[PDB]
Amino acid sequence: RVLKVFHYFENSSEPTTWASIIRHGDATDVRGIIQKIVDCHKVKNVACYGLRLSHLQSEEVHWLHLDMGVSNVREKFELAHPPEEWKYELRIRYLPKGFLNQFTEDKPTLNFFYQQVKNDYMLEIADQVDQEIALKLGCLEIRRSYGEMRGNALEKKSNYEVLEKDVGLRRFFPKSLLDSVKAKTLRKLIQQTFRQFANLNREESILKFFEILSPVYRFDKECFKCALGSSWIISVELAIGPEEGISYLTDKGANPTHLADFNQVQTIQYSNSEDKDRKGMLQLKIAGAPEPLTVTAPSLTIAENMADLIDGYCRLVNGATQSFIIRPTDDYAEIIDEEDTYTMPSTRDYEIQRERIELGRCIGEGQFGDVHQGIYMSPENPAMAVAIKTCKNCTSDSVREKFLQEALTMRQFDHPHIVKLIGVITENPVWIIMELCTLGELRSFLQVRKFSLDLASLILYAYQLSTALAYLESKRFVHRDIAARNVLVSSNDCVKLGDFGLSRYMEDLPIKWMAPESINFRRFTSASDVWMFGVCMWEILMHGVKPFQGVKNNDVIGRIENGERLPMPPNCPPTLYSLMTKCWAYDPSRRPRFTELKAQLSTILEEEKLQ
Ligand SMILES: CN[C@@H]1C[C@H]2O[C@@](C)([C@@H]1OC)n1c3ccccc3c3c4c(c5c6c(n2c5c31)CCCC6)C(=O)NC4
């Protein structure tokens, strides 16, 4: 078939949608699925993983045994409810004996595992954990997730307002905390309780998280409400964990009680209750003792689950690969991907035949593909100089789609200072045809004309740009990368905004151009575009000099974090510099809109033309 397996291998998408999509060949088993997924992620501790299946409307859960083939698994469950109300998630179930230490040396797992626990914390107990706790744990994730943001960042009103009003505090703290307490007050608490977690790197935040959490949430063991006994029955909470084996208790608070160490389980057996109710009957045989320790579950399903667990642990505590449970060509498992909504309608109209393009010389070097210059011959019309953007690893089916997504967007745009889309060639290898800006890249152009480009032409470029940006701001499109490197010159008196491509996924940077919230929290809005335009004006006014020449990249973060700003360029009017510094207002909401910058530059233009 295939089948969507949710998991916890981090990715810069909304966490709910973290999966892999696996095409399986017929008698492929659960082991096989799992085996592929963890190898995508360079996992060492492979034995620790399992595959759980749950309905959505009902909260019962099924642990799928390694050997059970996926095929007979789908059939036997999905013989009741549609594949849409079934969710398969990979998880960590069988923990080794020093598991945190162990995982320290298995980064992907330690991460997977953190992500796993957090989620259960968020779902099960966060909303009634002690309140300094929610605070601390919340802080730890903040500290972890934004591993690039300076430790004192949250002392700035507006930084916090990005979290609160843009990212969502619900992402880090439980619902009850947030609405039980005054926004203004909450700000301060968070501020104070972050102080201590300010200098912790990622790994350390995770360990502190566990260390803080465990004392009040026991993710190290799994507890069960079940009756023990043979024909004589008593009532307990069974406890299975790597550090104790198999304990019970009833008591109140006082000590639990050992039953059996995993290195002692001879065999595992599970029937339905051979009597009145279909209760879960689990039959553990223990080294020495001729009495098979009987356990009674409230359902077979729960019996199945407990069996899995123990079985998992025995297959672990001993180097074994195969079951401790009594038994009453074609392991294809390719990792694929997306089944997205098709490309919007659509090309019939801006389709170009490849025979109508002569592909000349190379002029630019992209990530996903090169940019060449060429001739285009529409026979109704004369030859045309064009830019052609070509795709490198062309037949990665969804790489192609993300590619010519760029062509779709460019189709919606029509503006004197944004590079026209001429057409597309949608067949591998896909090309996109755009107008060719002959005088090329702005930086170089300025550098070369440093002593023959008057101040007036300089502000013209700035203006021309701002119009392009306003145009885009109006169409709610965020560019994410405004810099002279990205601006072409079609003419001595004419620049055009270029690019509009994708950088997914995720990935992980033009720091020296970046709005601080981009650097701290990875938000990119129109306001950060205004920031970057700021730097871009500077660049222009500095005749293509790089902001912060010879300045190291965490040196820049701090400079700016403190209050430093790029110096007033030589022979830049004082208004325009005033206009730049507004763009570099730290707090986003204080920067002007492009529509407003357009208007200023316009008048700064006229004044400077007449004087
Ligand atoms: C970082 N500067 C590069 C200069 C070069 O190649 C790049 C990769 C970049 O220009 C935006 N480039 C694009 C990237 C993505 C979409 C469109 C273009 C693009 C385009 C052109 C272009 C040119 C050059 N570069 C161009 C382009 C260098 C020489 C002048 C012409 C172009 O003329 N139309 C689109």
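Residue numbering in chain A adheres to Swiss-Prot, whereby the residues present occupy positions 35-362, 394-573, 584-686 in order.
Cβ atoms are placed via backbone N, Cα and C, with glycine included.
As annotated by Swiss-Prot, domain 'FERM' applies to 35-355, with the evidence given as sequence analysis.
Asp395 (mutagenesis position) falls within neither a helix nor a strand when secondary structure is assigned with DSSP, and so counts as coil. Summarising the environment of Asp395 (mutagenesis position), the number of other Cβ atoms within 10 Å of its Cβ, over all protein chains shown, is 11. Among the mutagenesis experiments that Swiss-Prot reports, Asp395 to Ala is described with the note: Abolishes interaction with PIK3R1.
The secondary structure of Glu500 (ATP binding site), as reduced to three states from DSSP, is extended strand. Annotation comment: Swiss-Prot describes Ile428, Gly429, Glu430, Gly431, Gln432, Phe433, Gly434, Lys454, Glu500, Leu501, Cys502 as ATP binding site.
Annotated active site, proton acceptor per Swiss-Prot: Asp546, in sequence order. Residue environment of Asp546 (active site, proton acceptor) contains 17 other Cβ atoms, counted within 10 Å of its Cβ in all protein chains.
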Counting other C-beta atoms within 10 angstroms, the emptiest spot among the binding-site residues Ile428, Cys502 is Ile428
Distance in Å, whole number, Cα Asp573 to Cα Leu584 over 10 unmodelled residues, equals 7
Checking the recorded positions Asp395, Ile428, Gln432, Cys502 against ligand 1, those whose Cβ falls under 6 Å of one of its atoms come out as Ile428, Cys502
DSSP, reduced to three states, assigns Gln432 (ATP binding site) to coil
Cβ contacts within 10 Å for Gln432 (ATP binding site), all chains included, total 9
If you count the other CB atoms within 10 A of the CB of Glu500 (ATP binding site), including all protein chains displayed, you should get 19
Students should find that the Cβ of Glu430 (ATP binding site) has, within 10 Å, a number of other Cβ atoms equal to 8
In all the protein chains shown, the tally of other Cβ atoms within 10 Å of the Cβ of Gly434 (ATP binding site) is 22
One would quote the Cα-Cα distance in Å spanning the 31-residue unmodelled segment from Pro362 to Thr394, in whole numbers, as 26
